[PDB]
Structure formats: C-alpha cells, structure tokens
Amino acid sequence: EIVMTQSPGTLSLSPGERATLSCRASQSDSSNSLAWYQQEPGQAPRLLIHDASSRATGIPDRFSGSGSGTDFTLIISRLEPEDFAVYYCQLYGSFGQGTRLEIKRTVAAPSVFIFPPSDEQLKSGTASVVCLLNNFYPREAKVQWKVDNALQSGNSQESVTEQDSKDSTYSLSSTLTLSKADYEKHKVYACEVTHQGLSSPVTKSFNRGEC
Amino acid sequence: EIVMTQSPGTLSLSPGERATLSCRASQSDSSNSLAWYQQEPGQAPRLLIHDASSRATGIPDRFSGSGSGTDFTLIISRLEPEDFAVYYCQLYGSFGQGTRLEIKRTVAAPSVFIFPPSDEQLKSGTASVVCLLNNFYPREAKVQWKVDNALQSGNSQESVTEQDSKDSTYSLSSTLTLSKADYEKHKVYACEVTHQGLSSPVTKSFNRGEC
Amino acid sequence: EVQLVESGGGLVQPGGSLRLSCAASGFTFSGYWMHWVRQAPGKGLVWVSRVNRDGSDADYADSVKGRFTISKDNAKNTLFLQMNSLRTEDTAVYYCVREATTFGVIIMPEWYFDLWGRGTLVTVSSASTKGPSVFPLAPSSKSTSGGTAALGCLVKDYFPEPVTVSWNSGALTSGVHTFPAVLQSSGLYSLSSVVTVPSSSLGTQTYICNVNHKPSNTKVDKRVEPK
Amino acid sequence: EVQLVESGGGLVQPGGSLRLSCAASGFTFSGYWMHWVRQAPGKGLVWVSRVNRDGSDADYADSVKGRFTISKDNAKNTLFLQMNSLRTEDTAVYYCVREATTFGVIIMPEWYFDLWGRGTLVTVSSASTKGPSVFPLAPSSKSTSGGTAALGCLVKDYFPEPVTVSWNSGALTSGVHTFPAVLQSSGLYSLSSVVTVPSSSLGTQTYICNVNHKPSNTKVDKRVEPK
Amino acid sequence: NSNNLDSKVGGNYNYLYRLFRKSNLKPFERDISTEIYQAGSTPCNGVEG
Amino acid sequence: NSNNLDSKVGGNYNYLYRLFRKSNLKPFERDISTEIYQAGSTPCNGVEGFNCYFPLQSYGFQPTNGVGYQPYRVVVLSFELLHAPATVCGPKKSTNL
Amino acid sequence: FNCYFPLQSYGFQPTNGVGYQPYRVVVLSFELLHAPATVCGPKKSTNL
C-alpha cells in the first residue's frame, strides 16, 4: 500500500564530504516507525537506524538522522570508505527504490577495444562482436554500432561492471550478436562512445577478414 | 528539509493574459504559512502576499491567490508588461526554484553569424570561435559544431541573454576554445542550429585562413 | 555465533515445487518473529512473508498469496517455505530474516530486521544442463593496440549456475575482470573473462585458461594461440 | 525610511574567515527576530539562519552547521554573521531579512519576511585578481551579412568581480547586449559584449570600447579595426 | 430510481451540473454563475478563445 | 502554541524529562538527580548493573510533528489564599471611605 | 435491503490512523465477597 520514494536517486560526493538522504512516504503518517538499511552489492543489507530516530548498537556514531511526518531524512556525520552501498528505507509493507552513494573522482577518458568473433565462434552459426570500455569515469556512457556505416539498435546488449576499489574505475561491455548470414553481408563495423568529458567522440572501425 | 516544488517550470503568456502558478510543498503542515515574491533579474525580490491569502501594502489588486493542502496556487487577475520576472514561493524553512513568466510572440527565424579568431587572438595561444544567434524566439534551440566534418561536444560553452523589452527577443552567443595545435590541423569549421520553428536546420561553414 | 543456514534450492522447471529450510543456531528460535525477503538478480528486494510464532496474520502478500506456504517448526528448530506452480519471474535469491522483539511484558515485534542469513538461489527455466563452449580471445596483428593488450576466454551455451574461471592455476591476477554472467535467448548464461596482459609476453610462458564447472563437475582447460 | 545595509564581503581564499554586518535603520531592531538568507548567481534563494530577539538561540542550516555563527546585539543596532572555513559552494549574494511579529501578548513570529536589504557578494576561490585581456571582435568580409552587422569585444581571464563595459563614453546603446560573464576553468570570468551596429558606418566616426574596471581601477580603452 | 421519468432521447439537457469552479464549496453553499471558465493562456470570462 | 519556537531539527534534546523515578512525587516537589533508576532485583542508584536504566529521557521536539507532540509553552499560576496582608490585586479602583 | 448481517469485519491495516488501529483489551474482574480467597498478592506471611 504505502509507496516510498528516495531523493536524490544518486548521491556522489568526495570520500570525506558528508551527505544526507531524504525518504518520502506516499501518504499518511505511520507514527515515525521507519527503518534505514545499507546494502553492500555483495553482502546482505544491514540496519542502521530504527524508529527513524534511534541508531542500533554497534552502528557507528557517524550515522545520525531523524524525521517525522511524511518525510524522514537520514544524515551522515562524515564519510569513510564504506559508502559503496545502496540505502533502502523500510516502512511497514514496502521498501524504497534506494540511493547508491557514489565516490567522486576526476573525469577519466575511456579506452574502447573492439573484439571481432574468431573462427570457432563463426562456425557455431552466429557471430558476436564485443566492445570493451576500460578505465572510464564518471558512470555514464552510450555505446552504439555502425554496421555497414549505418546505425542499428534494438539487437545488442549492454553490461556495466561495478566500481573497483583500488583505482575506483569501472568497465563496460557491449555484445552485438547477429546471424552468420547477416554478418557476412556487411563489411564495416564501427564502434563509438559518447562522453560529456571527452573532447570528441572516439571512433574505432573494424574491417572484416582481418589480415 | 522541505522541498517546495513550483510547477510548471516556464509559462509564456500574452502581455494581457492571466494565469495561475501551482506549487506543492513536501510536508503539508504549514497551515497557510506561505508567501510569494516577484524578483526582477537585475534587482531584489519583493513581497507579494502573506499567509497565502492576504496581500501586502502597495500591491496591485490583481495579485490575489489562495490555496490549501499540499497544492498551493497563486492566481493573477490580469497581466501587464511587468510579469517578466521570477516568482519565488516561500514556506517557513524553504524556497522555491522559481518560475519564469515570458511574454509570448510569433516564432522568429534566428540569424547565425560565425566569427573566427583574429591575428592577435592567433598569437595569444588560444583560439576562440564564436557563434551568435540573433533575433531568435522562442528560447529553445541546439547549437552544434563541426570540426573536420565531424561533430564534437564537451569542449564549447554556451550562454543565454535575457529577453529585450522593446521587441521581446533574445540573442544566444557560444564560444569554442581550443589550443592552436588542434586549430592548425583542421581547416573547416561549421556551425548548425536546430529549431522546431525552422523548416530545415541551418548550417554555416567557415574556411580557416580567411582568404 | 548466531547464524541461519539455508538449505534446498536449485534448478526447477516451470510449474514445479520446492521447499526451502532455514536452520537457526545460537539463539532462541521460537520466540523471535520471522520473515522471508527476496532479492532478484541485479534488482531491489521485496519482503515475501511474515510469520508470528502463531503465524495467524500478515503471512502472505497478494502475489505471494496462493502459492507459498510458510511454516515455523519450533520443536526441531527450523523454518520451511514451500512453493507450487512457480513462475519464471520469481528466479531470485532468498533471505531468512528475523524480526526484532523486545521480549518484555509484551513481546511487541518492531518490524525491523536484525540479521540476514546467507542466500540460497532459486532458478526456474525450461532449459537443461549443458557443457559450456570455450574458445580463446587473443588479438592478432592490427587489432592489438600498443605494447599492452588483453587476453581472455568466452564461454557459451552454459545454462547451469554461474561458473568460475582462472588463469595459470590462479598464480597471477594482473587486474582480473570478473565480468558477471548475463542471460541470452533459450536460457543461456554467457561469460567473457579477459585479463589485461601485454601481447609481447607469449612464447616464453604457456598461456592456459581453466573453467571449473562446479554443478556438473565439467572442469575444462584450454590453451590460447596468438593467431 | 527603513532599510538594511550590508557591509563586509568580497574575495577570500577557501578555508578562511569573514564577517558580515547588517546595519538596521528606520525600525525597532530589538523586537523583530532576524533571518539571513543567500542567493547563488543565477540560482534560487536559500535560507541560511535565524536569530532571536536577544540573539541567543539559532537554528543554523545543515549546510552551514558548525562554520557559521549569528549574533544580534540591541544597543548598537546591527546584525553579525561570522563565517569560518568557507567552501566553494557558498559563493553567493547574502541578504538579511526581517521576520514579522504580531507584537501582541505573545511575540509569536509568523516566519515570513517583510523587507529585503541590499545584500553583499561573497566569493571564495583560489585565484587572484589580474588585468583582463581585451581585443576587438569586428566581422570581416564573408563574415558580415547584409547592411546591418554586430560588433563587439570579448574580455578574457578577468578573475575579479563582474566588470562594466561601454562604448563611445556611453553616448549610444542601439540595443546593448549585456551578456553576463560565465565562469570557466581556473576561475576565469569572461563576457563578450556585442552591439548591433551596421558595418557600413565605420570610417566617418571612431569606435572606442571602454572596460570600466572598478576593483583594481585598471581602466582600459580599445580600438576596433574593421580588418 | 427515476430512469423512466427523467430522461430524454439523445441525452437530456434540461438537467445540468457544474464542471469547473474557481474555489471549494462550503457546506450548504449555493452558487449560480455564467462567466465562461478560463483554463489556458487565452482570454475567457466574457470572450470565446 | 510554541511549535515554531521550541523545536530543533532531528529532534530537540534541549528539553528533557524524567521517565524513571523510585518514589512518588509530593505536591510542589522539585528534584534534580541522575542516579540510575532501579527496576529489578539488581542494585542501582550508584552502581550500573542489571535493569538499571537512565532516569532521564528526551522529548525530541522535531520541527514538524503532530499536534500531540509539538512543543507547547505551559505556565501554571498557583494562588495563595492564606490569611496575610494582600500584596497582589486587580486593577479595581479604590473609593473614598 | 433492510436486512443486514449483524457481524462486520474490521480490516485493520498497519497504515490506518491510531484511532482505528487495533488495541488488545484485557479486563481483570475481581469480586470481593464472602468466600475463601484463593488468589492473593505477593505479601510474605508473619508469625502468629
């Protein structure tokens, strides 16, 4: 019944800068019986604050916030390397969409490598061409294909890897799969990525037949 | 904590047209504790009404709005050529984003002029290419640059100018800054403008080295 | 310590049935309120069921209702969750999650969860177990850029549960790219593990890749050619 | 009449300290609760802080908690707002605003502002003042279209606070485009001010441009060559 | 039920209700007005636009 | 009503109230203490042990609460009708004897 | 019509207001009459 919304959708800050998150109930008031949970991508969620005011024992003193009425807000006093998690809020019956606290860095130029299918893939009956974005920041990109110097969509898939720890940069992959009969007809396959931090969109082409 | 969102973002009205501005407050516990303000772009805001119902001293009688619940609405009886300002609403602990009220006019075809850097700008070490849209309405368009017959983004800066009062039109100026190493490699620099009021997008080419 | 161990789970055809168990150790299982929370792969979580020790109310969400049955056997200290006519969209992982109780004059549970046991995955599909197909990924001339490069492997037609892969018996990392699996048509999980190793290194040391298949015990090893 | 005069503010390195004062004249300053608010350049107003009649209780906002202090004396009739360890996100123009009070049996402020003072600009940055770089922008052949044209000047690397521009000692406007300056990297304020004057007029009257630079009093005049 | 007593062929227009009003209705408050409602950026309340 | 004057964000902890006390209060009795209240069979009020809970609690007056939780300023006037030379009276004007 | 089932449900929802929210009520009714009392408070006995 109750529907919970999170503001903002994403929250990226410096490793030391503090943050606050707002959660909103769809309607009515539930006697301020609200809970906040943080979930690491690999681990299970962990409760941080209960009854929307009191923080559980063992939880660091840093996490401290309160709210009342239809809006409850949770504040974090400082920041340390543990905020790489999604924060869900729980009322009686539903959970919020959540907010991932992203760590902030400088703009990084992506590197794109295109791998065409080899012989073993070709004789299987289908051809898959992959594109690898490497060492790129921030987490927003757009990858398309120029097959026979023409843009086609609705046929490929996208995959985004989670943020790394030591260098805090992620990678993206994109696999376009076509039938061998459709793959042999076209000659030129080109891959480009659009980025706000790039001076120009880097274009890399692929000519079939290798050498 | 309150986010008091003003809707809608921008209304255009003929200089004699009344309208209403609807703003929703997150936590509707104000009990008609609200205010509205009209701030000119070059000066300070003034108070319009108080307690969301009653009006202040020296106010025109046309400004008369009432609202209750989360949805608070302010209604204007008629219009005069003064509404070209920003209306800021005020809950007790928050301020609105502001709504722009524009004088409506017939769609005008923009005129685009591209000015290359001169010799004194050439010897400084940074080249700037400026594109000027003149006598353009309404205030929405996209400007794109072509270096070596290839589009690029993330390197140019765009600016907007407030609408004039004598004819109700605005001019948009954009500058592309680059070092001389890139500028000497390329030869052709083009600028295109897209507008819904134009039959076709307008492109203008420039050849480096003058003549 | 206090922990919950999940038992059961696995591949099941659509319309089938399954039972999940949760053994609780380290605390008094009967007094505390219990719950089930789901987690779809790469999605958010949605609580599945609420059981009082009596279990008379709040037990089933509408969509959950009519298909899951929750049981809390206090006598031999465990939890059951049984399903019928399972549908494709319920493929997820399940968490046995506790509900805090004050244990005063009135138990008064507080509808916030204390601990989360390690998850058990449940998958429902019309596919069957097949051996993955592996082929090397080594860039040839005009495709490798610079001195540094990347060599890897790409698996295909691997329906079974996520596979583990390593290079040279796991003696080196060189920034391993995990590349989590992803589903294609006909119910297939595909993985492409590539390690960034410069191309000017093959010839002095052998380059092999092992793909250990734990569900079907189909451990496969292959070599990479520089083409 | 009743007006509030802001004093203090200006350039200051990040992590420094500053003091802002609001002199009050025309009304009983003791009885009215006070507020301090701010407006970022080109952004909406934002409330900062409130102070009581005696100047002892405050509710500093979350963004300004710990680094701002408010004080309200009654004898000398002015308001203090002291800032320490400033950050780059508070670069704005600060207003001080009154809070209406019923002044009945209970003061009971209604939490709404009546008068807005002439606020002051506070800017935080690591750069320093330097003379702007000026140069003409006159269209040449094949760049000017029709009899009418537009001629202007662009100022560069002008870090100090916004500068005023004029032409022919401000004897003509012909629709002057203000073009407010835009901040670029390394903290540089630049604006290109252009006046629409037809190109077939230079030769009988001289065209001069004046960058009236007030902060450092570096007044510069420039001659525009039609090329 | 008065269906067989208060209906006219092709829709009965002898009975009318208010669709739009500027404000809320107080209990036991009766209002009759004829100024044409305004909903957009075009003059109304006396003129059709 | 003093909701907009005695509230702080995140709950106001500047107004406290004694939640636990060992004995009943007499009329017009004022007590200030911080000894840990005793509720069980374990000694308290000087030693922190079992069932020893802090006797003080915070209202947590949030800036926006329900009418039953908003801060209200309460003043109680106690009138002394004991036989004594009256020192406070109303504005009732005097009259010639 | 004009004939209703005497029993109706409550539909207690967790989101509802505290006015309509369930309350568990226990009534302890004692009688103090002529009879040998079987239930007494926890008061220790004393020597006769």
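Residue numbering for chain F follows Swiss-Prot, covering 437-533 in order.
Technique stated in the header: electron microscopy, 3.2 Å.
The backbone N, Cα and C atoms fix where each Cβ goes, and this holds for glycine too.
According to Swiss-Prot, the protein has these features:
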type: VARIANT; residues: F:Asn440 to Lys; note: In strain: Omicron/BA.1, Omicron/BA.2, Omicron/BA.2.12.1, Omicron/BA.2.75, Omicron/BA.4, Omicron/BA.5, Omicron/BQ.1.1, Omicron/XBB.1.5, Omicron/EG.5.1
type: VARIANT; residues: F:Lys444 to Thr; note: In strain: Omicron/BQ.1.1
type: VARIANT; residues: F:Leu452 to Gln; note: In strain: Omicron/BA.2.12.1
type: VARIANT; residues: F:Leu452 to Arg; note: In strain: Delta/B.1.617.2, Epsilon/B.1.427/B.1.429, Kappa/B.1.617.1, Lambda/C.37, 19B/501Y, Omicron/BA.4, Omicron/BA.5, Omicron/BQ.1.1; Contributes to cellular immunity evasion and increases infectivity
type: VARIANT; residues: F:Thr478 to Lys; note: In strain: Delta/B.1.617.2, Omicron/BA.1, Omicron/BA.2, Omicron/BA.2.12.1, Omicron/BA.2.75, Omicron/BA.4, Omicron/BA.5, Omicron/BQ.1.1, Omicron/XBB.1.5, Omicron/EG.5.1
type: VARIANT; residues: F:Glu484 to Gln; note: In strain: Kappa/B.1.617.1
type: VARIANT; residues: F:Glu484 to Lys; note: In strain: Beta/B.1.351, Eta/B.1.525, Theta/P.3, Iota/B.1.526, B.1.1.318, Gamma/P.1, Zeta/P.2 and Mu/B.1.621; May enhance affinity to human ACE2 receptor
type: MUTAGEN; residues: F:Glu484 to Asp; note: Increased replication in human TMEM106B overexpressing cells
type: VARIANT; residues: F:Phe486 to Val; note: In strain: Omicron/BA.4, Omicron/BA.5, Omicron/BQ.1.1
type: VARIANT; residues: F:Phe490 to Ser; note: In strain: Lambda/C.37, Omicron/BQ.1.1, Omicron/XBB.1.5, Omicron/EG.5.1
type: VARIANT; residues: F:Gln498 to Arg; note: In strain: Omicron/BA.1, Omicron/BA.2, Omicron/BA.2.12.1, Omicron/BA.2.75, Omicron/BA.4, Omicron/BA.5, Omicron/BQ.1.1, Omicron/XBB.1.5, Omicron/EG.5.1
type: MUTAGEN; residues: F:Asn501 to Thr; note: Reduced host ACE2-binding affinity in vitro
type: MUTAGEN; residues: F:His519 to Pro; note: Increased resistance to human covalescent sera neutralization
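Taking F:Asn440, F:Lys444, F:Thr478, F:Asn501 as the recorded positions under consideration, the smallest Cα distance to F:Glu484 (variant position) is found for F:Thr478. For F:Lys444 (variant position), the recorded positions whose C-alpha atoms fall inside a 10 Å radius of its own C-alpha are F:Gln498, out of F:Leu452, F:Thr478, F:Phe486, F:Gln498, F:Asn501. Note on F:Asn440 (variant position): other Cβ atoms within 10 Å of its Cβ, all shown chains, come to 17. When the variant positions F:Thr478, F:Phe490, F:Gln498 are ranked by how far their Cα is from the Cα of F:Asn440 (variant position), F:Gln498 comes first. Chain A lies within reach of F:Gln498, F:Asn501, taking the recorded positions F:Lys444, F:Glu484, F:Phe490, F:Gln498, F:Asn501, F:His519 and requiring a CB-CB distance under 8 A. If you take the Cα of F:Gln498 (variant position) and the Cα of F:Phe490 (variant position), they are about 22 angstrom apart, rounded to a whole number.
With an 8 Å limit on C-beta distances, the variant positions from F:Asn440, F:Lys444, F:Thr478, F:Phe486, F:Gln498 that reach chain B are F:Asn440. Reported as a whole number, the C-alpha separation between F:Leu452 (variant position) and F:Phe490 (variant position) equals 12 Å. Filtering the variant positions F:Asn440, F:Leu452, F:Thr478, F:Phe486, F:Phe490 for a Cβ under 8 angstroms from any Cβ of chain D leaves F:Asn440, in order along the sequence. F:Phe486 (variant position) sits 34 Å from F:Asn501 (mutagenesis position), taking the CA atoms of both as reference points. Looking at F:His519 (mutagenesis position) and F:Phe490 (variant position), their Cα atoms lie 44 Å from each other.
Straight-line distance linking the Cα atoms of F:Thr478 (variant position) and F:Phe490 (variant position), rounded to a whole number, equals 14 Å.
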